[PDB]
Structures are given as structure tokens and as C-alpha cells.
Amino acid sequence: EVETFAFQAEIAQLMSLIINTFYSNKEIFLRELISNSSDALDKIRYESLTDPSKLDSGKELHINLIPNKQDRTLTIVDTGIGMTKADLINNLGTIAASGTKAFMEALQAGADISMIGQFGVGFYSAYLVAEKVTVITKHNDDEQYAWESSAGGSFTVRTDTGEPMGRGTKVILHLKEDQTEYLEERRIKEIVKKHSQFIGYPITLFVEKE
Ligand SMILES: [Cl-]
Ligand SMILES: [Mg+2]
């Protein structure tokens, strides 16, 4: 079963704004997705202080950045708390209706697209660079799921029975044809050093075969 859902009007609005607005500083998508991974890793860290068994699905708390030039994908993987099916359907755990409203109001009062993360909807900045985003997630409380959307108003959710992840979330960006600089090692290193240099978990940038 693949289930197909409509984005709530606010999110469809937000996604169309991200896709259509001329805005050159697209590189902030990676800061926003690393930020979301850090917040998910903080959540499982906190739960484990009182219940160490929550780490039976993997003790290591880390983020991996995986470029793949053959597939035109950049994947951000973390071993944070992951999301349940209900969280995926509910705007990937975000308060995206109210966040979208506050972000629009801020843009009127002089903010710019790079401030999106302040409003709790930074995930959607993926659409600055990707034509399609796939999110694979596993929470201790639930099965592994894949969410997917190429925007256009709808997203799908389906049980994933690809390679099991112990716990956490993988964001797979299928990059736009003109945004392949974000698969280049030196470009990813530069962005991590510029915007994510104090994140409190290891960030490993994977190498590709020649
Ligand atoms: Cl909300
Ligand atoms: Mg925060």
C-alpha cells in the first residue's frame, strides 16, 4: 500500500514560495537539515538518560552526509529519535501551519528565506535544491516508513522494506539538474565549516569511488 495525502494549504503555500522565489543563497538547506538531525539526536540522548534501553537500537549518535554523483542524490542520515508514521503525516513532526504563518509574517517585517529555521519549518528548505525528497525513518515505537514528495500539493507514505536502519532519519535529496555543486566534496566541506561548525555530534562526509 502506498498512501497518498494532500499537504495542508499552509504547507503547500510554503513549498510553492520556496520553489518559486528568486533567492540565491540556497546552501542554507544543509544547515537546516543538520540542525534538524542535531535536534533529533538531542531527543534520543535525553530519553536515554532515564531509560538506557532506548539505545538498544544503536548507541552511536552521529550524522553522515552521503553524496552520490551517479544517482544525483545527497543524503543526510542521523541516528536520532526518528519519527512515527503519525509524526511523518503531521508535517514531519513540525508545527508547520503556525510556523508557516509566523515565517510569512517575518518575511513581511524584513526577514529572508535563510531565517526559515527560526519558525520550525526548516525541513522544507530542502526544496531549494531538490526536485524530490524521500525521508526514511524508524522510531523505537514504530516500523520503518518512507515519506516522499516532489511538491505539487501531495506526499506519499509507505512501509519501507529496504535496508533496515536501527533508528533515526535519512533525508534523500534528489537534486535539481542545476544544483549538483552540492555533491562536490569541497563544496559540502565549505558549507559545513561555514554554518554547522559547532554541532555537538560527529558529522562524517562520505567519499565517493573514482
Ligand atoms: Cl501548528
Ligand atoms: Mg532550536
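By Swiss-Prot numbering, chain A shows 16-225, in order.
Placement of Cβ uses the backbone N, Cα and C atoms for every residue, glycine included.
Feature annotations, courtesy of Swiss-Prot:
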- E47 to A: Strong ATP-binding. Strong interaction with HSF1, HIF1A, ERBB2, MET, KEAP1 and RHOBTB2. No effect on interaction with TSC1 (MUTAGEN)
- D93 to A: Impaired ATP-binding. Strong interaction with HIF1A, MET, KEAP1 and RHOBTB2. Loss of interaction with HSF1 and ERBB2. Los of interaction with TSC1 (MUTAGEN)
- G97 to D: Abolishes ATPase activity (MUTAGEN)
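For the mutagenesis positions listed here (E47, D93), the lowest count of other CB atoms within 10 A around the CB belongs to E47. When Cβ atoms from all protein chains are considered, those within 10 Å of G97 (mutagenesis position) total 28, not counting its own. Cα to Cα, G97 (mutagenesis position) and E47 (mutagenesis position) are separated by 17 Å.
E47 (mutagenesis position) sits 13 Å from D93 (mutagenesis position), taking the C-alpha atoms as the reference points.
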